[PDB]
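Novice: Take this structure first; my questions come after.
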Amino acid sequence: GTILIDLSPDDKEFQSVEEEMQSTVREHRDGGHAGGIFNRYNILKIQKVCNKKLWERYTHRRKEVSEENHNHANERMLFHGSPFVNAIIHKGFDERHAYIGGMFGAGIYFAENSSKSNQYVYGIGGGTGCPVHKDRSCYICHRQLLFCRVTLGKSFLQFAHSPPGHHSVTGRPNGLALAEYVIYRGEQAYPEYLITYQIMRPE
Ligand SMILES: O=C(c1ccc(Nc2nc3ccccc3n3nnnc23)cc1)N1CCOCC1
Ligand SMILES: [Zn+2]
């Protein structure tokens, strides 16, 4: 029972979500190899994801975590990129989405940099790029990211099961790079906004 509601570009919600997406683009150490070369996006659509089952599942787990962490869920809004967006918005996050080869163990990874999430849209390392042109830097084909509500709780600061007494891991990666986060329970993230976009070729 997932439905998707389109937001008007005149909606404050559309504008705040776009701004978060645009303002967290950075340059990457791969020179654009995985996610492409761009400074900004063309946002084409932003849809609100509404699923009562997945939400109650999220808030139930949020309450648990909160009570184990001095009444502090440590809830963030973070980006996630994946080939399986469609599965996520209907079935939610689960152990099948655990990135076994990730630097912080077999969990689900999120990012403050939208452009880091962009690198995983066509798979790990950008895969073979867009299905139509096999171009990881394609300026034509439409991409999709998720902007997710994420419960971090007590997060282990790093410079499958979570670390003992901790509900998530914070990776603190470079001075301009923002944090990346890992959760080990699928119930600790809710896929709230689905964003459709293109990367833009710099002028
Ligand atoms: O295709 C994927 C996969 C991998 C990574 C992300 N998403 C992200 N990975 C990140 C890794 C490191 C740092 C940040 C990452 N990130 N930010 N946003 N999304 C990701 C999705 C699917 N998998 C294969 C099937 O089983 C599950 C794993
Ligand atoms: Zn393409």
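We number chain A the way Swiss-Prot does; in order, the residues shown are 952-1110, 1116-1129, 1132-1161.
Backbone N, Cα and C atoms are what each Cβ position is placed from, and that goes for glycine too.
The following feature annotations were taken from Swiss-Prot:
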MUTAGEN   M1054 to V  Loss of activity
BINDING   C1081, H1084, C1089, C1092  Zn(2+) binding site
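Situate these features within the shown structure.
Specialist: Non-local contacts of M1054 (mutagenesis position) by the CB criterion (under 8 A, 6+ apart in sequence, same chain) comprise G1127. DSSP assigns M1054 (mutagenesis position) to coil, not to a helix or a strand.
Neighbour count (other Cβ atoms within 10 Å of the Cβ, all protein chains): 18 for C1089 (Zn(2+) binding site).
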Novice: Check the deposited model and tell me the whole-number distance in Å separating the CA atoms of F1110 and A1116, where 5 residues are unmodelled.
Specialist: 20
Novice: If I take the C-alpha of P1129 and the C-alpha of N1132, which enclose 2 unmodelled residues, how far apart are they in Å?
Specialist: 6
Novice: Specify all same-chain residues, apart from the site residues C1081, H1084, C1089, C1092, whose Cβ lies within 8 angstroms of the center of the Cβ atoms of the Zn(2+) site, ordered by sequence.
Specialist: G1080, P1082, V1083, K1085, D1086, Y1090, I1091
